[PDB]
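Engineer: One structure is given below, represented as C-alpha cells, and several questions about it will come after.
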Amino acid sequence: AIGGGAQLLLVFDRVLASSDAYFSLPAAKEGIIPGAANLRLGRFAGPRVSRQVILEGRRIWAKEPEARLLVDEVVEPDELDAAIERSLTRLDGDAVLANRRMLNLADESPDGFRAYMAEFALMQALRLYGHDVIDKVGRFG
Amino acid sequence: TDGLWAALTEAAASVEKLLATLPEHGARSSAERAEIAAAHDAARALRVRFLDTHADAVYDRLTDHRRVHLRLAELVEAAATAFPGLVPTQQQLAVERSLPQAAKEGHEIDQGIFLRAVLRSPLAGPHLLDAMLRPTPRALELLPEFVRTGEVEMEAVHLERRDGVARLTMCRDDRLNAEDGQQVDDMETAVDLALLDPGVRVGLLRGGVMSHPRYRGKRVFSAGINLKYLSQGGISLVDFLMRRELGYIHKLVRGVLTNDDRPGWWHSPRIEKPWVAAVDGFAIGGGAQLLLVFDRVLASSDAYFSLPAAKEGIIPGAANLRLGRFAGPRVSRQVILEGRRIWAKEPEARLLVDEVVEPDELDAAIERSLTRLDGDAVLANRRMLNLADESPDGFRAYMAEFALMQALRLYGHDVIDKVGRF
Amino acid sequence: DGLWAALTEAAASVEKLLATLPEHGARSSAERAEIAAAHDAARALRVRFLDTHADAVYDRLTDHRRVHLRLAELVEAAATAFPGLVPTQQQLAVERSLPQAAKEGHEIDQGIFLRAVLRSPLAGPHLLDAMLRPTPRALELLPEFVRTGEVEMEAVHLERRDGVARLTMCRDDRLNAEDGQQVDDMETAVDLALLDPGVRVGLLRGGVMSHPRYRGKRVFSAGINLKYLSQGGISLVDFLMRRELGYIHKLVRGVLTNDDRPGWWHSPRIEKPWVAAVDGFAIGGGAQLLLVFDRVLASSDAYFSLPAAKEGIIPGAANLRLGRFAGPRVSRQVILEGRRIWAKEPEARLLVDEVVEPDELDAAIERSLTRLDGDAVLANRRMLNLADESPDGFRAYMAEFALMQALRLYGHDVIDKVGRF
Amino acid sequence: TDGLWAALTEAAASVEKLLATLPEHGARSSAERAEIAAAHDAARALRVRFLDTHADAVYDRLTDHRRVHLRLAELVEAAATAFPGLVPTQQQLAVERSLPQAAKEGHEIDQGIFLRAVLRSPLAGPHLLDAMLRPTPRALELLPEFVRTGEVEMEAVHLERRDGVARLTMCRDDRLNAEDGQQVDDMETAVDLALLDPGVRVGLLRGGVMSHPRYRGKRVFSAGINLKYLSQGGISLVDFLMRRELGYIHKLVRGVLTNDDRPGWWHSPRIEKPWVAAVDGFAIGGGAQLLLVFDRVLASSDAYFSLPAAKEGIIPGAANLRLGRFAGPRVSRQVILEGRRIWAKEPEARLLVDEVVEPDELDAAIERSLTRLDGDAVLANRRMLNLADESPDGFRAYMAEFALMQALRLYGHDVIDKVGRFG
Ligand SMILES: CC(C)(COP(=O)(O)OP(=O)(O)OC[C@H]1O[C@@H](n2cnc3c(N)ncnc32)[C@H](O)[C@@H]1OP(=O)(O)O)[C@@H](O)C(=O)NCCC(=O)NCCNC(=O)Cc1cc(O)cc(O)c1
Ligand SMILES: CC(C)(COP(=O)(O)OP(=O)(O)OC[C@H]1O[C@@H](n2cnc3c(N)ncnc32)[C@H](O)[C@@H]1OP(=O)(O)O)[C@@H](O)C(=O)NCCC(=O)NCCNC(=O)Cc1cc(O)cc(O)c1
Ligand SMILES: CC(C)(COP(=O)(O)OP(=O)(O)OC[C@H]1O[C@@H](n2cnc3c(N)ncnc32)[C@H](O)[C@@H]1OP(=O)(O)O)[C@@H](O)C(=O)NCCC(=O)NCCNC(=O)Cc1cc(O)cc(O)c1
C-alpha cells in the first residue's frame, strides 16, 4: 500500500495484510502532501514515527513490530483469504455501528478535519505546481 | 564365525532370487509385495546385527587399519566388492539409478546401514570424518590456476578472489538454485579452493541473479533440494545427502585437513577461515540449513527462511542437530515439526540473521562486513566457539543415526508421493 | 578390600543401635548425634564399596546385564543379595508407616545404590533400557484398550479417538496433585498409547475440577501431593525416580519393545509425538512435564512455576532441561528464585507454543493434533530429541539426582515446610 | 623404546645451542630470526608427538600415579626438572619474564603443549582439575584470623564477612581493577576463604570506588587484563590465564574440594555456595567473562558489558565456551568476533544480567538479592544446574585446547603489537 493507498488505511475499522507486504509514503523529497496522512498518522504512530515515514520515506514492513500501529492482522498468504472472511463477520451488529461513530467523533473532530482540509487546499495546490515535484514526476517510467 | 556373515549372505540370496523371479515393481501383487518386503527386511536386519559387532574389523580391512583415508564414495564401493552383499554394487546402483524413486528396491538404505555403523565407531567414525575434511582431488587440480587467475567457473557456482575475499555465487539462474549432485561437487570444490588459497582471508556465499521469468533480475539464495530429480531417482544418499554434511558444510566449520607440510601444522592440522552469507529472496530447506554454520549472515528486508517439508519431507540435514542451539527447543520444533516460516523483519529473525537491510543498502552492508573478520583473533576465537557449540562426538553421533534415518526417509511412500506432485 | 565386611558391621552397629535406643522424636541430643554418626559411617562405606564393585553387584543381580530389571525389582533384589546395602521390604514398610519427620532415612541408601549403578557406562544404560520397556500392567490392558478405546483409571482417563491418545488427569478434588498411583497410571497410559497401532499422536490435558474453588474449570497440575509427602507417602524409588526413568523418558524416546516386528532393526523403540494443553496452571512436576512435549498450548490465564525455591526438593529433571529452553539466567530465576512465568508475557513463549483465550482453546488443540500425524514428524522429532539431550547427559544427571534428591527428601527444611501445607 | 624423547632431547639442545651462539632478539637478521624459528617449531612439534603418546606416563611420574595432587605451578616445574627439555626450567623462565613480550622466546608455549596434553588425558585431566579445586595454602593459613576478624585486606581485594555474606570488593582504585597475577592470587584466596568460612552462606563480588581522576568517586567492576603489564611481559600463561580459569573461577562453579573430614563428605566432597555479582560502570574482558558464572547478576542502568579485542586480542577466557549458552551462536559471534558492546538497558542485556537498577536504588537491590539465596534448596539446585549447563568433559576438553591456543595468541605479533599502543 503506497501513497494514496497507504493513506486509505488510516480510516478503516479493521486492517489485514499479507506477511510479505509493506506500507509507505515514499515521496519524502519531492512529492505532494500525502493526502490526509499528515493529519492522521500521528494518532496512529506518534510524532517521531510520523516524521520518519512522511519526512524521510521510512518504509514499514508488515512483519515488523511497528506494523501493528497500522495493521491489525498480518497473516500468511496461504491463510489470508480465510482471515478476511472471518474478520468480516465480527463487525455486523448495532453495537459496532454506535461505537465506531463515537470513536470517530473522538479521534477526529469536525473542526480538526475542516481546519486541516482548509490549509491543505492551498498548500497542496502550491505543491501541485512545484518545480521540484513537476521535475520528479517527469522521470517516472 | 558367529554365523552372522553366513546368515546375511543367505538373506541377500533370498532377496536376489525374488527380484529375479517376481514381476517388475509396478506389476507385483499384494502377496508378492509382502514377500519381497519381508525378504528385504530380513537381509537389512542382519546387515545391522553383523556390523554391530564387526564394523571395526570390516572398516579396518578397507582402510588398512585406519591408515588410509577414503571418502564416502570410495568407502562404500570398496566395501561392496570386499563384502559382497553388505552394501550395493556399482551395477545394482545403476539399475536403481535408472528408475524413479517409486520403483526402486531401496538398496542405498544398505549403505545408510553401513555408514551408521562406521560412524558409531569411536575408532572408525573420526577417521572417516577426517577423510571428508581433506581437500578434494578436483580442488587440488584447480588450485594453481585459481591462485593465478583468481577465478573459476563451475556449473552451479562462480568463484572469484577479490580484496582477499573468496566470492561464491550460486548461479542456477533457471531454478532458484535448486540443489543436486553437481551443485554439491561444485560447492565443495569452491570451498576447498577458498581455504587452500593463501590470498583468501574470508569467504562469501550469495545467490546470483535469476533468469527465470518469475524472478527476472532478482537474486535468490536457495530453494532447497531439486524436488524433480528426487522424484526421478537422481538424488544420491551418499553423493548428495551425506556428502554435503561431511564435505563442504563441515569444512565451513572446521576447515580442511591437510598434510604435515606447512609450518604450525603441529597446532593446526586444518586450515579454516570465517564465512559470510547474504540472503536474497529466501533460504529454503537445504539452503536455510547452510546458514547455521556461518560467522555472519546478512539478509534482505524482504527475505524469509524455512524448512517447509514438515509433513512429507526428508530430514532437513543437520538442522535438527543445530536449530535448537540457535532458536531453542520450541522455535526449533515450530520450524521443523510444523514448517513455520520466519521472515527477515520479525524479531525472531535475529536468531538466524545478524543484519537485515533494505534492498537498496544491502550490497554495501555485505562489503562492509567482509572487512570485520580479518585477523588471527577471529581465527582463534572462531575455532574455540565451534568447539564449544558442537563437539566432535555430538556431530558424529548425529550423522551416524542420520545416515540410516535419512536413508529410510528418502524411500518413504509419503516423500515419494509429495515430490511426485511438484 | 574387606569393604563388605566393614559395611556389614557399620550396618549391624546401626541395626542394633536402633533396637535399644528410644523412638525417634523422644531421643536426647546426645542420642540423636550417636544414631546420626552411625548412619553416616554406614552410608560412607556404601559409597566406598560401590565405587569399586557396583558393576559386580549389578552383574550378579541381572545375570551380567542379561535380564532387565525395573527400579523396584532391582533394589528389592539388591536388598536380599547384599544385606545391609539397601533396605528390605520389611525395613521399608516400617518407614512408610511413619510420617517423614520420623523416618530413619533408609531410602537414602537406595539413593546411594542407584547413583553407583547409573554412573556405570555398563549398568546405567542397561537399567535405563529396562525402564523403557513396557509396564506389565499395560500389556495386560492392551487388548481391551485396542478394542474399547477406553480405560478409566484412578488418576487418568485414557480414550482413543481420531488417532489421538487422549490422557486426562482427573483427580478433580486435589488439582491433580501427583502421587505414586498417578505415576503408575501415567506410565500405564503412555505405554498403551505408544503400543496401540490405532494411536498416531498423544495428548495430555487436565480435566474438570470438582473442588469448590475450581468447580467447572480445568486444571492441569498443582505438582506433587505435599500432604502425602509430609505423611511419608512419597517414595524415592517408586515415585521420584520412577517418573523420570519411566513414562517421562518414554515421552521422549518411546518404548523399547522386543525384536518382534519389521523395522525393529532401525527402530527398537516405538515413539510418538505428544501435545500438552495447560488449563489454569502447571506447578512443579506438572511444569516439569512441559519440557518434554512436541507441542504445548495454554489458556491465556495460566502460569508456570517451580515454587519450592526455598525449602523444596529438586524439581525433577527441570535443572537438566530448563537451561535449554530459557538460558541460564531465566533458568536460575525460575528454580533458584522461584520466579513464576505467566502465559501472556513474552518469555512464556520460551516454554509454550501457543496461548489462547479459553473459548478458543479446544479448537486450537484439535488443530495442533492433526499437524503431527505423519512419518516426517516421527523422523524429525527423533533426530531433534537426540540432539537436544544425549544418552550420557541424561544418565549422568539422573545419577547424581538419585542421591541429591534422596538427601533433600529427608532435609529438615523440606520436612518442616511440607508439614505446613 | 620409541625414540621420540631422544629426538626431542636433540632438537631442544639444537635450539639451546643456537640461542647460545645467536645474538639478542631484535638485533637479529631476517635469516637468523628464521633459523631459530624453524628450530622451535621443529622442537615444539616433537613435544606434541612425544606427549601425544607418553602424557599419562609423564604425568604419573610427577604425581606418583595420580596419588599426589599438584597445582599448575608445581606441576609444570616438577616436570621441567624431571623431564629436561619438555618444559621451561624455573630460571629459564625468569629470563623470559625479564624481557618485554615482543622480545621473549615464547617458552611458555611449551607449557601450553604440556597442559593441553595433560588435560586431554581422561585420567590425568580430571586429576589436575581436582588439584586446582582444592583450597590454596595461603587461604588455609589465613582462615583462622578471618573467622575471628571477619576482615582481610589484600592488595587487590578487600574481603569482609557481613550478615552471612562474603563481601569481595575488587579495589584497584587507580587502574579500574585491571587484572594481573597478584589479583588472581588475591581473588582465589578470597574465594577460598568465603567457602571455608562457616559464617558465610552467600558470596558477593563488586567493584569498589575508584580514585583515578577520570572516575574519582565512582565504582567500576573491571577493565579486564592489564594491557601495560601484558605488553611488558608480566602476564604468566600458567599463573594467570590458566590459574584463574581452573582456580577461583572454576571454584565459583564447583566449590572447593576438601579432605575427608566433615560428615556428609561421602555425598558432597566439595563445599560450594551461591554467588551474586553487582556491575558498576562496566565489565570488560576478564571482568565480563566472570559474569557467565554467577547465580545472580545486578547491573547499574548506565553500565555496559564487552569483550572488546575482536581484532587483535587473546581468547576471552572461557567466554567462548559459555557465552553461547547465554546468548546463542549469533549474539556470541557478534560480541566475541566483532566486539559488539551490550548496554545494561537494552533488551538483550537480560541474556547476561538479571536486574538492571537505577544507581540510586542499586545498593538496596543488592542487599535484597543476597537474602534470597540462603537455604539448602538453592545449594542442591545450583549444583544440579551447573552439572547440566557445563559437563566435566565439556570443560576439561575446552581448557585443554585453550591451553595451547591461548599460548600461541599470547605471543602473536598482532596482539603484542596492539598491547604496546595502550597508554
Ligand atoms: C520457491 C517457490 C515457493 C517459488 O514459487 P514461485 O515464485 O511460484 O516459482 P515457481 O514458478 O514455482 O518456480 C520458479 C522456477 O524454479 C523451479 N524451482 C523452484 N523450486 C524448485 C525446486 N525445489 N527444485 C527444482 N526446481 C525448482 C521451478 O520448477 C520453476 O521452473 P519451472 O518448474 O520450469 O516453472 C517454489 O519453487 C517452491 O515451492 N519450491 C519448493 C521448495 C521446496 O519445498 N524445497 C524442498 C526443500 N527440501 C529440502 O531442501 C530437503 C533437504 C535438502 C538438502 O539439501 C539436504 C537435506 O538433508 C534435506
Ligand atoms: C495451586 C494453589 C496455588 C491453589 O490455590 P487455591 O485456589 O488457593 O486452592 P486451595 O484452596 O489452596 O486448594 C484447592 C484444593 O486443592 C488441594 N491442593 C492444592 N494444591 C495441592 C497439593 N500440592 N497437594 C495436595 N492437595 C493440594 C488443596 O488442599 C485444596 O483442598 P483443601 O485443602 O481441602 O481446601 C495451592 O493449592 C498451592 O499453593 N499448592 C502448592 C502447589 C505446590 O507448591 N506444589 C509443590 C510442587 N512441588 C513439586 O511438584 C516437587 C516435585 C514434584 C514431582 O512430581 C517431582 C519432583 O522431582 C519434584
Ligand atoms: C575502560 C576504558 C574504556 C576507560 O576509558 P576512560 O574513561 O577513557 O579511562 P582511561 O583514561 O582510559 O583509564 C582510566 C585509568 O585506568 C587505567 N586503565 C584503564 N584500562 C586499563 C587496563 N586495561 N589496564 C591497565 N590500566 C588500565 C588507564 O591507564 C588510566 O590511568 P592512566 O593510564 O594513568 O591514565 C579504558 O581504560 C579501556 O579501553 N581499557 C581497555 C579495556 C580492555 O580492553 N581490557 C582488555 C580485556 N581483555 C581481557 O580481560 C583478556 C583476558 C582477561 C582475563 O582476566 C582472562 C583471560 O583469559 C583473558
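By the numbers in Swiss-Prot, the shown part of chain D spans 11-433.
Any Cβ shown, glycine's included, is placed from N, Cα and C.
Reproduced below are the annotations present in Swiss-Prot:
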BINDING   D:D183, D:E189, D:222-225, D:233-238, D:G296, D:325-327, D:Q416  substrate binding site
MUTAGEN   D:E189 to Q  Strong decrease of affinity and the catalytic efficiency compared to the wild-type
MUTAGEN   D:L237 to T  Strong decrease of affinity for DPA-CoA and 2-fold decrease of the catalytic efficiency compared to the wild-type. Slight decrease of affinity for dioxygen
MUTAGEN   D:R254 to K  Strong decrease of affinity and the catalytic efficiency compared to the wild-type
MUTAGEN   D:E255 to Q  Same affinity and catalytic efficiency compared to the wild-type
MUTAGEN   D:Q299 to N  Slight increase of the affinity and 2-fold decrease of the catalytic efficiency compared to the wild-type
MUTAGEN   D:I324 to T  Loss of dioxygenase activity
MUTAGEN   D:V425 to T  Slight decrease of affinity for DPA-CoA and catalytic efficiency compared to the wild-type. Slight decrease of affinity for dioxygen
MUTAGEN   D:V429 to T  Slight decrease of affinity for DPA-CoA and catalytic efficiency compared to the wild-type. Slight decrease of affinity for dioxygen
Engineer: Fill in the CA-CA distance, D:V429 (mutagenesis position) to D:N236 (substrate binding site), as an integer in Å.
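Structural biologist: The separation of the Cα atoms works out to 9 Å.
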Engineer: Between D:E189 (mutagenesis position) and D:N236 (substrate binding site), find the distance joining the two CA atoms and give it rounded to the nearest Å.
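Structural biologist: About 5 Å separates the two Cα atoms.
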Engineer: Could you check the binding-site residues D:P223, D:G327 and say which one's CB has the most other CB atoms within 10 Å?
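Structural biologist: Counting every other Cβ within 10 Å of each candidate, the maximum falls on D:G327.
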Engineer: Need the DSSP three-state call for D:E189 (mutagenesis position) to compare against my parser.
Structural biologist: strand
Engineer: Which one is it: of the mutagenesis positions D:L237, D:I324, D:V429, which Cβ has the fewest other Cβ atoms within 10 Å in this structure?
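Structural biologist: Ranked by other Cβ atoms within 10 Å, the mutagenesis positions D:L237, D:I324, D:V429 bottom out at D:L237.
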Engineer: List the same-chain residues at least 6 positions away in sequence whose Cβ sits under 8 Å from the Cβ of D:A233 (substrate binding site), in sequence order, or say none.
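Structural biologist: For D:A233 (substrate binding site), the qualifying residues are D:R185, D:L186, D:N187, D:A188, D:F292, D:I294, D:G295, D:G297.
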Engineer: Just the number: how many Å between the Cα atoms of D:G327 (substrate binding site) and D:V425 (mutagenesis position)?
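Structural biologist: If we compare the Cα positions of D:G327 (substrate binding site) and D:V425 (mutagenesis position), the gap is 15 Å.
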Engineer: So among D:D183, D:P223, D:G296, all listed as binding-site residues, which is physically nearest to D:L237 (mutagenesis position)? Use the C-alpha atoms.
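Structural biologist: Comparing Cα positions, the closest of these binding-site residues turns out to be D:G296.
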Engineer: Within the set D:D183, D:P223, D:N236, D:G327, which binding-site residues show a CB-to-ligand 3 distance under 6 A?
Structural biologist: D:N236, D:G327
Engineer: What recorded positions among D:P223, D:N236, D:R254, D:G296, D:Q299, D:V425 are found with a C-alpha within 10 angstroms of that of D:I324 (mutagenesis position)?
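Structural biologist: Checking each Cα against D:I324 (mutagenesis position), the hits are D:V425.
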Engineer: In whole Å, how far does the CA atom of D:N236 (substrate binding site) lie from that of D:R254 (mutagenesis position)?
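Structural biologist: Between the Cα atoms of D:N236 (substrate binding site) and D:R254 (mutagenesis position), the distance comes to 14 Å.
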Engineer: Can you grab the distance from D:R254 (mutagenesis position) over to D:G296 (substrate binding site)? Cα atoms, rounded to a whole Å.
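Structural biologist: Their Cα atoms are separated by 10 Å.
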Engineer: Any idea what the Cα distance is from D:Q299 (mutagenesis position) over to D:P223 (substrate binding site), rounded to a whole Å?
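Structural biologist: D:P223 (substrate binding site) has its Cα 26 Å from the Cα of D:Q299 (mutagenesis position).
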Engineer: Whole-number answer please: how many Å between the C-alpha atoms of D:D183 (substrate binding site) and D:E255 (mutagenesis position)?
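Structural biologist: Given the Cα positions, D:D183 (substrate binding site) is 24 Å from D:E255 (mutagenesis position).
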Engineer: In angstrom units, rounded to an integer, how far apart are the Cα atoms of D:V425 (mutagenesis position) and D:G296 (substrate binding site)?
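Structural biologist: On Cα coordinates alone, these residues lie 16 Å apart.
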Engineer: What residues, ordered by sequence, lie under 8 A Cβ-to-Cβ from D:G296 (substrate binding site) and sit at least six positions away in the same chain?
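Structural biologist: Looking at Cβ-Cβ distances below 8 Å from D:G296 (substrate binding site), excluding near sequence neighbours, one finds D:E189, D:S232, D:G234, D:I235, D:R254, D:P326, D:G327.
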